[PDB]
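**Q** Starting off with a structure, shown below.
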Amino acid sequence: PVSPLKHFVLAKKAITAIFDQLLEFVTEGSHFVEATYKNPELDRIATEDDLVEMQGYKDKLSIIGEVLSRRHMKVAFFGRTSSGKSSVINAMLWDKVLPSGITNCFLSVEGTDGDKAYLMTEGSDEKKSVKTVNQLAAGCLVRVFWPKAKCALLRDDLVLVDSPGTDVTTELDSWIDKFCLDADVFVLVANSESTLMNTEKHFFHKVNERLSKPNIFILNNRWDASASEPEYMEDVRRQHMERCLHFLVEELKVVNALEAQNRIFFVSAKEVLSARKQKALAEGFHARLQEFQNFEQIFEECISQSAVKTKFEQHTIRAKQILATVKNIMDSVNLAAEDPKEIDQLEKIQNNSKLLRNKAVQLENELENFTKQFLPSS
Ligand SMILES: Nc1nc2c(ncn2[C@@H]2O[C@H](COP(=O)(O)OP(=O)(O)O)[C@@H](O)[C@H]2O)c(=O)[nH]1
(Lines of atoms letter the chains of each structure in order from A and count residues from 1; the text may use other names and numbers.)
(Lines give C-alpha, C1' and ligand atoms only; values in the text may rest on other atoms or scores of the structure.)
Protein backbone atom coordinates (compact mmCIF):
# COMPACT_ATOMS: atom_id res chain seq x y z
CA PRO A 1 0.00 0.00 0.00
CA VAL A 2 2.87 2.42 0.80
CA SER A 3 5.14 4.03 -1.83
CA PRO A 4 8.79 3.60 -0.81
CA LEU A 5 9.36 7.22 -1.94
CA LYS A 6 7.84 8.01 1.44
CA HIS A 7 11.16 7.00 2.90
CA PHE A 8 12.94 9.85 1.12
CA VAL A 9 10.35 12.42 1.96
CA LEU A 10 10.45 11.47 5.65
CA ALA A 11 14.27 11.62 5.70
CA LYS A 12 14.03 15.02 4.09
CA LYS A 13 11.77 16.45 6.78
CA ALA A 14 13.94 15.08 9.59
CA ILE A 15 17.22 16.54 8.28
CA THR A 16 15.46 19.85 7.54
CA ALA A 17 14.05 19.98 11.06
CA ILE A 18 17.46 19.02 12.58
CA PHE A 19 19.23 21.71 10.56
CA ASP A 20 16.58 24.19 11.64
CA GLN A 21 17.59 23.53 15.28
CA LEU A 22 21.24 23.52 14.38
CA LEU A 23 21.10 27.05 12.96
CA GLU A 24 19.05 28.10 15.97
CA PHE A 25 21.52 26.52 18.38
CA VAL A 26 24.60 27.85 16.68
CA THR A 27 23.15 31.33 16.50
CA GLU A 28 22.44 31.13 20.23
CA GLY A 29 25.96 29.89 21.02
CA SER A 30 27.48 32.44 18.67
CA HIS A 31 26.01 35.31 20.72
CA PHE A 32 27.37 33.74 23.92
CA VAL A 33 30.99 33.51 22.73
CA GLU A 34 30.61 37.00 21.34
CA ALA A 35 29.40 38.36 24.68
CA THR A 36 32.14 36.53 26.54
CA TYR A 37 34.89 37.65 24.17
CA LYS A 38 33.81 41.27 24.01
CA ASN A 39 33.41 41.60 27.81
CA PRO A 40 36.19 44.11 28.76
CA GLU A 41 36.61 42.77 32.28
CA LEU A 42 37.42 39.29 30.99
CA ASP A 43 40.98 38.40 30.11
CA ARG A 44 40.76 35.66 27.50
CA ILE A 45 37.77 33.51 28.44
CA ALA A 46 36.68 33.42 24.81
CA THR A 47 39.02 34.27 21.96
CA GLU A 48 38.48 36.05 18.66
CA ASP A 49 39.06 32.78 16.77
CA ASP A 50 36.31 31.22 18.91
CA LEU A 51 34.01 33.91 17.53
CA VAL A 52 35.15 33.77 13.90
CA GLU A 53 34.46 30.02 14.02
CA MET A 54 30.89 30.32 15.33
CA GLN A 55 30.04 33.14 12.91
CA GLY A 56 31.39 31.00 10.07
CA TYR A 57 29.26 28.02 11.15
CA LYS A 58 26.35 30.43 11.48
CA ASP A 59 26.78 31.71 7.89
CA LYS A 60 27.11 28.14 6.57
CA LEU A 61 24.15 26.44 8.22
CA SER A 62 21.48 28.80 6.91
CA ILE A 63 22.29 28.06 3.28
CA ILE A 64 22.46 24.33 4.08
CA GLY A 65 18.84 24.22 5.18
CA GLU A 66 18.20 26.34 2.11
CA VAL A 67 19.46 23.53 -0.11
CA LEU A 68 18.11 20.23 1.33
CA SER A 69 14.63 21.81 1.02
CA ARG A 70 15.13 21.81 -2.75
CA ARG A 71 16.51 18.27 -2.72
CA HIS A 72 14.62 15.73 -4.77
CA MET A 73 15.07 12.26 -6.29
CA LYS A 74 15.99 12.18 -9.98
CA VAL A 75 15.49 9.42 -12.53
CA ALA A 76 16.88 9.74 -16.04
CA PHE A 77 15.85 7.66 -19.07
CA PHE A 78 18.06 6.83 -22.05
CA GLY A 79 17.60 4.90 -25.29
CA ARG A 80 17.22 4.98 -29.06
CA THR A 81 14.78 7.35 -30.70
CA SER A 82 11.59 5.25 -30.53
CA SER A 83 12.24 2.76 -27.74
CA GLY A 84 9.49 4.25 -25.61
CA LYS A 85 11.30 6.67 -23.28
CA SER A 86 8.44 9.19 -23.03
CA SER A 87 5.91 6.35 -22.94
CA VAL A 88 7.60 4.80 -19.89
CA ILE A 89 7.62 8.24 -18.28
CA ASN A 90 3.92 8.75 -19.06
CA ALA A 91 3.12 5.29 -17.74
CA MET A 92 4.69 6.01 -14.33
CA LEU A 93 2.83 9.35 -14.18
CA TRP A 94 -0.64 7.87 -14.91
CA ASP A 95 -1.22 10.22 -17.88
CA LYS A 96 0.10 11.47 -21.22
CA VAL A 97 2.28 14.17 -19.66
CA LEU A 98 4.84 14.00 -22.49
CA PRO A 99 4.15 13.45 -26.16
CA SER A 100 5.67 10.76 -28.36
CA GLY A 101 7.85 11.99 -31.18
CA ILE A 102 10.28 14.75 -31.94
CA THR A 103 12.64 17.14 -30.26
CA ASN A 104 16.28 17.13 -29.35
CA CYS A 105 16.82 18.37 -25.84
CA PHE A 106 16.29 17.10 -22.34
CA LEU A 107 12.86 17.23 -20.69
CA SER A 108 12.57 17.07 -16.93
CA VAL A 109 9.16 16.57 -15.33
CA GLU A 110 8.69 18.18 -11.88
CA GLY A 111 5.86 18.75 -9.44
CA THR A 112 3.78 21.84 -8.83
CA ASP A 113 1.73 22.51 -5.73
CA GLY A 114 0.00 24.70 -8.27
CA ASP A 115 -2.81 23.40 -10.40
CA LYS A 116 -2.22 23.99 -14.09
CA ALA A 117 0.35 22.13 -16.16
CA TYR A 118 3.08 24.36 -17.51
CA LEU A 119 6.53 24.60 -18.95
CA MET A 120 9.64 26.68 -18.42
CA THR A 121 12.89 26.90 -20.29
CA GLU A 122 16.38 28.08 -19.59
CA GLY A 123 17.13 31.41 -18.01
CA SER A 124 13.62 32.72 -18.27
CA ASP A 125 11.18 32.12 -15.48
CA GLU A 126 8.17 32.82 -17.63
CA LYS A 127 5.55 30.12 -17.34
CA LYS A 128 4.90 29.01 -20.96
CA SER A 129 1.95 26.57 -21.51
CA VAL A 130 2.45 22.83 -21.25
CA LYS A 131 1.84 21.29 -24.68
CA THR A 132 1.57 23.95 -27.42
CA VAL A 133 5.16 25.08 -26.91
CA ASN A 134 6.23 21.42 -26.74
CA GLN A 135 6.77 20.98 -30.48
CA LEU A 136 8.78 24.12 -30.85
CA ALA A 137 11.06 23.93 -27.88
CA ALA A 138 26.21 22.67 -25.03
CA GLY A 139 22.98 20.93 -23.99
CA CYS A 140 19.32 21.96 -23.91
CA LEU A 141 16.72 21.37 -21.17
CA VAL A 142 13.05 22.24 -21.02
CA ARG A 143 11.24 21.59 -17.73
CA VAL A 144 7.68 20.31 -17.60
CA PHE A 145 5.66 20.86 -14.42
CA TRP A 146 2.60 18.74 -13.63
CA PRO A 147 0.21 19.05 -10.70
CA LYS A 148 1.36 16.97 -7.77
CA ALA A 149 -2.33 16.26 -7.22
CA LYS A 150 -2.43 14.12 -10.34
CA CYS A 151 0.56 11.78 -9.60
CA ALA A 152 1.89 10.29 -6.32
CA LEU A 153 5.49 10.22 -7.62
CA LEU A 154 5.57 13.99 -8.28
CA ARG A 155 3.90 14.61 -4.93
CA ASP A 156 6.69 12.55 -3.33
CA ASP A 157 9.69 14.55 -4.60
CA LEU A 158 10.52 12.60 -7.78
CA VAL A 159 11.78 14.32 -10.94
CA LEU A 160 11.88 12.35 -14.20
CA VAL A 161 14.23 13.32 -17.04
CA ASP A 162 13.82 12.40 -20.71
CA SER A 163 16.92 12.51 -22.95
CA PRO A 164 17.28 12.73 -26.73
CA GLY A 165 17.87 9.49 -28.66
CA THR A 166 21.36 8.09 -27.90
CA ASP A 167 21.05 6.96 -31.43
CA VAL A 168 21.21 10.37 -32.92
CA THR A 169 23.66 12.26 -30.76
CA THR A 170 27.34 12.49 -30.19
CA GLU A 171 29.04 15.79 -29.77
CA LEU A 172 29.93 12.96 -27.45
CA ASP A 173 28.30 11.67 -24.30
CA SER A 174 29.26 14.63 -22.15
CA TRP A 175 26.71 17.46 -21.75
CA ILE A 176 24.41 14.51 -21.36
CA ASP A 177 26.73 13.59 -18.46
CA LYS A 178 26.46 16.99 -16.79
CA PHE A 179 22.71 16.83 -17.12
CA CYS A 180 22.88 13.41 -15.47
CA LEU A 181 25.30 13.84 -12.57
CA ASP A 182 22.37 14.76 -10.29
CA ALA A 183 20.68 11.43 -11.15
CA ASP A 184 20.05 8.67 -8.64
CA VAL A 185 18.79 6.10 -11.15
CA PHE A 186 19.47 5.60 -14.87
CA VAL A 187 16.90 3.64 -16.94
CA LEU A 188 17.86 2.11 -20.25
CA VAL A 189 14.75 1.78 -22.36
CA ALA A 190 15.52 -0.86 -24.96
CA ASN A 191 13.44 -1.91 -27.94
CA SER A 192 12.83 -5.62 -27.56
CA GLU A 193 11.96 -6.27 -31.22
CA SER A 194 15.62 -5.35 -31.51
CA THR A 195 18.93 -6.10 -29.74
CA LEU A 196 20.91 -4.13 -27.14
CA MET A 197 23.25 -1.84 -29.18
CA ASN A 198 26.78 -0.68 -28.44
CA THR A 199 25.96 3.01 -28.84
CA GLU A 200 23.61 2.55 -25.93
CA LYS A 201 26.17 0.51 -23.96
CA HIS A 202 28.95 3.11 -24.46
CA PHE A 203 27.00 5.93 -22.92
CA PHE A 204 26.57 3.85 -19.79
CA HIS A 205 30.27 2.99 -19.80
CA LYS A 206 30.85 6.76 -19.59
CA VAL A 207 28.45 7.15 -16.68
CA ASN A 208 29.98 4.09 -15.01
CA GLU A 209 33.39 5.67 -14.59
CA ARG A 210 32.58 9.36 -14.18
CA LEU A 211 30.19 8.38 -11.32
CA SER A 212 30.71 5.64 -8.73
CA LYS A 213 28.39 2.57 -8.71
CA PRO A 214 25.29 3.98 -10.48
CA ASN A 215 21.86 2.41 -10.21
CA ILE A 216 20.80 1.18 -13.61
CA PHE A 217 17.63 -0.45 -14.83
CA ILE A 218 17.11 -2.04 -18.21
CA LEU A 219 13.55 -1.81 -19.54
CA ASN A 220 12.98 -4.07 -22.56
CA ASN A 221 9.97 -2.21 -23.84
CA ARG A 222 7.50 -3.06 -26.65
CA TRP A 223 7.10 -6.51 -25.19
CA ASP A 224 3.66 -6.50 -26.92
CA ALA A 225 5.30 -7.20 -30.22
CA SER A 226 6.39 -10.59 -28.92
CA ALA A 227 3.04 -11.55 -27.48
CA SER A 228 0.88 -14.60 -28.01
CA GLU A 229 3.93 -16.67 -28.67
CA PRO A 230 4.43 -18.32 -25.38
CA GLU A 231 7.45 -20.49 -26.09
CA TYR A 232 8.90 -18.16 -28.67
CA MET A 233 8.46 -15.51 -25.99
CA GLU A 234 10.40 -17.64 -23.51
CA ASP A 235 13.32 -18.08 -25.88
CA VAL A 236 13.47 -14.43 -26.91
CA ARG A 237 13.40 -13.46 -23.25
CA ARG A 238 16.30 -15.75 -22.54
CA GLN A 239 18.43 -14.09 -25.20
CA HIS A 240 17.61 -10.57 -24.13
CA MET A 241 18.29 -11.61 -20.54
CA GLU A 242 21.63 -13.13 -21.45
CA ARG A 243 22.69 -9.97 -23.24
CA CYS A 244 21.40 -7.68 -20.51
CA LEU A 245 22.92 -9.70 -17.64
CA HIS A 246 26.27 -9.69 -19.41
CA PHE A 247 26.23 -5.92 -19.77
CA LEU A 248 25.22 -5.11 -16.19
CA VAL A 249 27.18 -7.87 -14.45
CA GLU A 250 30.27 -8.50 -16.57
CA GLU A 251 30.65 -5.34 -18.66
CA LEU A 252 29.70 -2.56 -16.23
CA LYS A 253 30.33 -4.82 -13.21
CA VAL A 254 27.77 -2.60 -11.54
CA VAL A 255 25.79 -5.46 -10.02
CA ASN A 256 26.02 -9.23 -9.45
CA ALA A 257 24.13 -11.92 -11.41
CA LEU A 258 21.46 -12.17 -8.73
CA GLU A 259 20.52 -8.58 -8.01
CA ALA A 260 20.58 -8.09 -11.78
CA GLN A 261 17.35 -10.16 -11.91
CA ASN A 262 15.93 -7.10 -10.17
CA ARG A 263 17.28 -4.70 -12.77
CA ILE A 264 15.97 -6.18 -16.02
CA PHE A 265 12.34 -6.07 -17.08
CA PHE A 266 10.16 -6.92 -20.07
CA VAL A 267 7.46 -4.37 -20.33
CA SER A 268 4.92 -2.67 -22.58
CA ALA A 269 4.57 0.94 -21.71
CA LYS A 270 1.81 1.52 -24.15
CA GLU A 271 -0.31 -1.06 -22.45
CA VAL A 272 0.36 0.36 -18.99
CA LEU A 273 -0.43 3.95 -20.02
CA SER A 274 -3.73 2.71 -21.52
CA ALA A 275 -4.96 0.85 -18.43
CA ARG A 276 -3.94 3.82 -16.30
CA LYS A 277 -5.27 6.73 -18.33
CA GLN A 278 -8.38 4.54 -18.32
CA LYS A 279 -9.37 4.91 -14.72
CA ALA A 280 -11.50 7.52 -16.42
CA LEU A 281 -6.36 -7.53 -23.76
CA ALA A 282 -3.72 -9.29 -25.77
CA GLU A 283 -2.42 -12.50 -24.31
CA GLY A 284 -0.34 -11.85 -21.20
CA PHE A 285 -1.48 -8.26 -20.73
CA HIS A 286 -1.99 -8.65 -17.00
CA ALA A 287 1.34 -10.48 -16.71
CA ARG A 288 3.03 -7.61 -18.50
CA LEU A 289 1.29 -5.07 -16.24
CA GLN A 290 2.37 -6.90 -13.12
CA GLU A 291 5.99 -6.93 -14.27
CA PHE A 292 5.80 -3.17 -14.82
CA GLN A 293 4.37 -2.81 -11.31
CA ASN A 294 7.20 -4.99 -9.99
CA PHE A 295 9.73 -2.74 -11.71
CA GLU A 296 8.09 0.39 -10.26
CA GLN A 297 8.14 -1.10 -6.78
CA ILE A 298 11.79 -2.17 -7.00
CA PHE A 299 12.75 1.14 -8.66
CA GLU A 300 11.17 3.16 -5.85
CA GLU A 301 12.89 1.10 -3.11
CA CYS A 302 16.19 1.67 -4.92
CA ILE A 303 15.92 5.40 -5.66
CA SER A 304 14.50 6.38 -2.25
CA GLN A 305 17.25 4.68 -0.28
CA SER A 306 20.04 5.66 -2.65
CA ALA A 307 19.05 9.35 -2.81
CA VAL A 308 18.83 9.65 1.00
CA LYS A 309 22.44 8.47 1.21
CA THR A 310 23.98 10.50 -1.56
CA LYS A 311 22.07 13.69 -0.87
CA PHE A 312 21.91 13.86 2.93
CA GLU A 313 24.84 11.96 4.44
CA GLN A 314 27.60 14.46 3.92
CA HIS A 315 25.55 17.23 5.45
CA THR A 316 24.84 14.91 8.38
CA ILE A 317 28.54 14.22 8.69
CA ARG A 318 29.35 17.91 8.43
CA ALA A 319 26.83 18.79 11.12
CA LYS A 320 28.36 16.21 13.49
CA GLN A 321 31.70 17.92 12.90
CA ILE A 322 30.28 21.43 13.48
CA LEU A 323 28.69 20.19 16.72
CA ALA A 324 31.98 18.55 17.74
CA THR A 325 33.96 21.76 17.24
CA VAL A 326 31.39 23.84 19.12
CA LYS A 327 31.57 21.41 22.09
CA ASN A 328 35.32 22.00 22.08
CA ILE A 329 34.71 25.73 22.15
CA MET A 330 32.22 25.47 24.98
CA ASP A 331 34.69 23.19 26.78
CA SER A 332 37.50 25.66 26.48
CA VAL A 333 35.44 28.66 27.61
CA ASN A 334 34.30 26.67 30.65
CA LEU A 335 37.93 25.80 31.38
CA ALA A 336 39.43 29.25 30.92
CA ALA A 337 36.67 30.51 33.20
CA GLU A 338 37.79 28.13 35.96
CA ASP A 339 41.25 29.74 36.00
CA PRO A 340 36.29 38.83 43.91
CA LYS A 341 32.86 39.26 42.39
CA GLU A 342 34.13 38.72 38.90
CA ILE A 343 33.95 35.14 40.23
CA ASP A 344 30.14 35.05 39.80
CA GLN A 345 30.28 36.42 36.29
CA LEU A 346 32.62 33.50 35.46
CA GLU A 347 30.46 30.94 37.24
CA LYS A 348 27.53 32.24 35.23
CA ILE A 349 29.70 32.04 32.12
CA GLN A 350 30.48 28.48 33.14
CA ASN A 351 26.78 27.63 33.62
CA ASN A 352 25.70 28.95 30.23
CA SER A 353 28.55 27.13 28.51
CA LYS A 354 27.39 23.85 30.02
CA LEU A 355 23.84 24.67 28.96
CA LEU A 356 25.12 25.13 25.44
CA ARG A 357 27.31 22.00 25.42
CA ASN A 358 24.38 19.87 26.60
CA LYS A 359 22.35 21.33 23.75
CA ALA A 360 25.15 20.24 21.44
CA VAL A 361 24.96 16.71 22.82
CA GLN A 362 21.16 16.70 22.46
CA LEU A 363 21.49 17.71 18.81
CA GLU A 364 24.29 15.12 18.37
CA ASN A 365 21.85 12.44 19.62
CA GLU A 366 19.31 13.43 17.00
CA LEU A 367 21.86 13.34 14.22
CA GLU A 368 22.78 9.86 15.44
CA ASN A 369 19.12 8.88 15.50
CA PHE A 370 18.74 10.23 11.98
CA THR A 371 21.71 8.21 10.81
CA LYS A 372 20.10 5.09 12.33
CA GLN A 373 16.79 5.38 10.51
CA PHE A 374 18.08 6.69 7.23
CA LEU A 375 21.77 5.93 6.86
CA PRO A 376 22.51 2.21 7.34
CA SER A 377 24.92 1.03 8.47
CA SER A 378 25.77 3.83 10.96
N1 LIG B 1 3.23 -1.35 -29.86
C2 LIG B 1 3.88 -0.63 -28.93
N3 LIG B 1 4.21 0.65 -29.22
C4 LIG B 1 4.86 1.43 -28.33
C5 LIG B 1 5.22 0.87 -27.04
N6 LIG B 1 5.84 1.86 -26.36
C7 LIG B 1 5.89 2.95 -27.17
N8 LIG B 1 5.28 2.68 -28.34
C9 LIG B 1 5.12 3.58 -29.51
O10 LIG B 1 6.40 3.85 -30.10
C11 LIG B 1 6.42 5.17 -30.63
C12 LIG B 1 7.58 5.95 -30.03
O13 LIG B 1 7.52 5.80 -28.60
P14 LIG B 1 8.06 6.95 -27.63
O15 LIG B 1 7.42 6.77 -26.27
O16 LIG B 1 7.85 8.36 -28.16
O17 LIG B 1 9.63 6.59 -27.58
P18 LIG B 1 10.76 7.72 -27.41
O19 LIG B 1 10.67 8.67 -28.58
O20 LIG B 1 12.13 7.08 -27.34
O21 LIG B 1 10.48 8.53 -26.16
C22 LIG B 1 5.06 5.77 -30.29
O23 LIG B 1 4.24 5.56 -31.44
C24 LIG B 1 4.54 4.93 -29.15
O25 LIG B 1 3.12 4.81 -29.09
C26 LIG B 1 4.84 -0.53 -26.81
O27 LIG B 1 5.11 -1.10 -25.74
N28 LIG B 1 4.19 -1.19 -27.77
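The chain as shown is numbered from 1 upward.
Recorded method for this deposit: X-ray crystallography, 2.7 Å.
Placement of Cβ uses the backbone N, Cα and C atoms for every residue, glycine included.
Residues or ranges marked as GTP binding site in Swiss-Prot: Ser82, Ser83, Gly84, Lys85, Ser86, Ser87, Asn221, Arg222, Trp223, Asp224, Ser268, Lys270. A mutagenesis experiment is reported in Swiss-Prot for this position, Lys85 to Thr (Swiss-Prot position 88), and the note states: Induces a strong decrease in mitochondrial clustering. Among the mutagenesis entries in Swiss-Prot is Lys85 to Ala (Swiss-Prot position 88), noted as: Abolishes GTPase activity. Abolishes dimerization. The note that Swiss-Prot attaches to the published mutagenesis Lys96 to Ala (Swiss-Prot position 99) is: Mildly decreases GTPase activity. The mutagenesis experiment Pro99 to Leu (Swiss-Prot position 102) is recorded by Swiss-Prot, whose note states: Impairs protein folding. Decreases GTPase activity. The mutagenesis experiment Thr103 to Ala (Swiss-Prot position 109) is recorded by Swiss-Prot, whose note states: Acts as a dominant negative mutant; induces fragmentation of mitochondria. Mutagenesis annotation in Swiss-Prot: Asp157 to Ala (Swiss-Prot position 173), described as Decreases GTPase activity; the structure shown retains the original residue. Quoting Swiss-Prot on the mutagenesis of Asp173 to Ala (Swiss-Prot position 189): Causes mitochondrial clumping. Swiss-Prot documents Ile303 to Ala (Swiss-Prot position 328) as a published mutagenesis change and attaches the note Slightly decreases GTPase activity.
What's the neighbourhood like for these features in this structure?
**A** Under DSSP, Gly84 (GTP binding site) is assigned to coil, being neither helix nor strand in the three-state scheme.
There are 15 other CB atoms within 10 A of the CB of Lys96 (mutagenesis position), with all protein chains counted. Reduced to three states, the DSSP call for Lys96 (mutagenesis position) is coil.
Long-range Cβ proximity for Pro99 (mutagenesis position), meaning a same-chain Cβ under 8 A and a gap of 6 or more residues, is found for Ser86, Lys131, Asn134.
Listed in sequence order, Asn134, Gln135, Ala137, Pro164 are the same-chain residues six or more apart from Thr103 (mutagenesis position) with CB atoms under 8 A from its CB.
DSSP assigns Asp157 (mutagenesis position) to coil, not to a helix or a strand.
Secondary structure at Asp173 (mutagenesis position), as computed by DSSP, is coil.
In this structure, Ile303 (mutagenesis position) is part of a helix by DSSP. Sequence-distant neighbours of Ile303 (mutagenesis position) (same chain, 6+ apart, CB under 8 A from its CB) are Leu5, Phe8, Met73, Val75, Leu158, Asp184, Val185, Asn215.
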**Q** Does any of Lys96, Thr103, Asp157, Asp173 have a Cβ within less than 6 Å of an atom of ligand 1? These are the mutagenesis positions; tell me which, or none.
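**A** Checking each Cβ against ligand 1, none of them comes under 6 Å.
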**Q** Write down the Cα-Cα distance for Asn221 (GTP binding site) and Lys85 (mutagenesis position), rounded and given in Å.
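**A** Per the Cα atoms, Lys85 (mutagenesis position) and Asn221 (GTP binding site) stand 9 Å apart.
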**Q** For the missing segment of 3 residues, report the Cα-Cα distance in Å between the flanking residues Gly101 and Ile102.
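**A** Computed span over the unmodelled residues is 4 Å.
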**Q** By the DSSP assignment reduced to helix, strand and coil, which category contains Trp223 (GTP binding site)?
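**A** For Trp223 (GTP binding site) - judged by DSSP and reduced to three states - the answer is coil.
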**Q** What is the maximum Cα to Cα distance, in Å and rounded to a whole number, among the residues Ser82, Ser83, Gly84, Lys85, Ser86, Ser87, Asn221, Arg222, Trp223, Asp224, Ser268, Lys270 annotated as binding GTP?
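**A** Taking every pair of listed residues, the largest Cα separation comes to 17 Å.
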